[PDB]
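Below is one structure, written out as structure tokens; the observations come after it.
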2 protein chains.
Amino acid sequence: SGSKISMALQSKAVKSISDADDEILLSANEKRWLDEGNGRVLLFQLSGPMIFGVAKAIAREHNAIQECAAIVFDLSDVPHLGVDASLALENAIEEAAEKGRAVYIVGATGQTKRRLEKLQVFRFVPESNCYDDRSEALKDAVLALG
Amino acid sequence: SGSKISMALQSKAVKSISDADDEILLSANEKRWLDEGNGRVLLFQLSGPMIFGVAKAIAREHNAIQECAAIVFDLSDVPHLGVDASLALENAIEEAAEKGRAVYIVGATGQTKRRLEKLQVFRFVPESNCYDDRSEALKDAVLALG
């Protein structure tokens, strides 16, 4: 099912990026011709309303999350964390400390947890802000808003 | 069910961006607490291997598609095209003309087609490169490669 990141401010305000194959529906025949192109043919499938281009859509999302007071990172479904991605996650955590945002981490285990340990994430996230329970983290985040 | 853009070089090399609600799975209880946050709590849901950060993942995909000789835009499922998005589409079509890439357009109808008509598009995409049949466009793109 590949990899996915989803960002949600609200139950009906969800933005996601994915490299899963099933995100597009291709007939066997279509797959046949796409693959025959051997990477030389790029298929853009667009669905639903297309209001803003990619750049401004991204910018609108950036503006939308500037006022978040708490970030919950759910890593339950992450079986492996690369070095670069771990540094990206550390950067977000550090940015959060500089702009005044609380940080919670859910479900880090195995190699993913080991990698985060080496970054010394604990300096910014206390053990009390780590959970195995996503809904408990969300609840605590909300209640600690003020 | 929201909007989605999927890009595919190969049947198993698909990249997608989406604002569909169902891209994340939230229990009713989780939705209740997220929405109680009133946009003040940002949930990051990560799943599958996380190798590179977002920036470098973007750059890797950009490097992967600079080799494309043909671009097929499938607009069958687009019921409305905003002004900015239409200009972003026009820009991609024009970049394609400058870098030597063939352009095909599938399933433009209704307002989406009307907006495209206003936007100079016939100058770059001849009527023979417009299709209602996605598999036929892919086949023709491939066959016209060389």
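Please read every residue number as a count from 1 along the shown chain.
The backbone N, Cα and C atoms fix where each Cβ goes, and this holds for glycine too.
The mutagenesis experiment B:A70 to N (Swiss-Prot position 471) is recorded by Swiss-Prot, whose note states: Alters bicarbonate transport. For the mutagenesis experiment B:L75 to S (Swiss-Prot position 476), the note given by Swiss-Prot reads: Alters bicarbonate transport. For the mutagenesis of B:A85 to E (Swiss-Prot position 486), Swiss-Prot gives this note: Alters bicarbonate transport. The structure shown keeps the original residue.
Feature map: annotations from Swiss-Prot on the structure.
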{"residue": "B:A70", "record": "mutagenesis position", "contacts (Cβ under 8 Å, 6+ apart)": "B:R101, B:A102, B:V103, B:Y104, B:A141, B:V142, B:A144, B:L145"}
{"residue": "B:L75", "record": "mutagenesis position", "contacts (Cβ under 8 Å, 6+ apart)": "B:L81, B:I105, B:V106, B:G107, B:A108, B:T112"}
{"residue": "B:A85", "record": "mutagenesis position", "contacts (Cβ under 8 Å, 6+ apart)": "none"}
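Secondary structure from DSSP puts B:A70 (mutagenesis position) in a beta strand.
According to its DSSP assignment, B:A85 (mutagenesis position) is helical.
DSSP classifies B:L75 (mutagenesis position) as strand under the three-state reduction.
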